[PDB]
Amino acid sequence: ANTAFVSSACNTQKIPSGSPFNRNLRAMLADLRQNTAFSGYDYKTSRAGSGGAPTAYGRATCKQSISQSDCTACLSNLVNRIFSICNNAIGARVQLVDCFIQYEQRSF
């Protein structure tokens, strides 16, 4: 998939070192990545926090014109960069040419 970078908006506030929100966030993001191409190329999900971490609320979309396998390839690629693109923010939007991930500690 075209993985080239297009746009981002980041949260000015970052996830604390060792914070438990890292785990539910990434269980969350794992669902997006696994399930998006098979749930309409645009799909939302959420994971509750443990140990005082807020719920993680997520969204992922994919360019309707790419294959399902190609779509999970773009999302995996994006999950790999989104943490760099926004410096461990507690919230982020990142758009790649063929796919998009949003995540927040609040439903959106």
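The numbering of chain A matches Swiss-Prot: 27-134, in order.
Each residue, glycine too, has its Cβ placed from N, Cα and C.
Residues or ranges marked as domain 'Gnk2-homologous' by Swiss-Prot: 29-134.
For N37 (alpha-D-mannopyranose binding site), the Cβ neighbour count at a 10 Å cut-off comes to 17, with all displayed protein chains included. Sequence annotations record features per position, and here Swiss-Prot assigns alpha-D-mannopyranose binding site to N37, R119, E130 based on a large-scale study or a structure entry.
Secondary structure at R119 (mutagenesis position), as computed by DSSP, is strand. Sequence-distant neighbours of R119 (mutagenesis position) (same chain, six or more apart, CB under 8 Å from its CB) are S33, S34, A35, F126, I127, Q128, listed in sequence order. A mutagenesis experiment is reported in Swiss-Prot for this position, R119 to A, and the note states: Abolishes binding to yeast mannan.
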Around the alpha-D-mannopyranose site formed by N37, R119, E130, list the extra residues of the same chain whose Cβ is within 8 Å of the site's Cβ centroid. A35, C36, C112, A115, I116, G117, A118, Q128, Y129, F134
Using DSSP and three states only, what is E130 (alpha-D-mannopyranose binding site)? strand
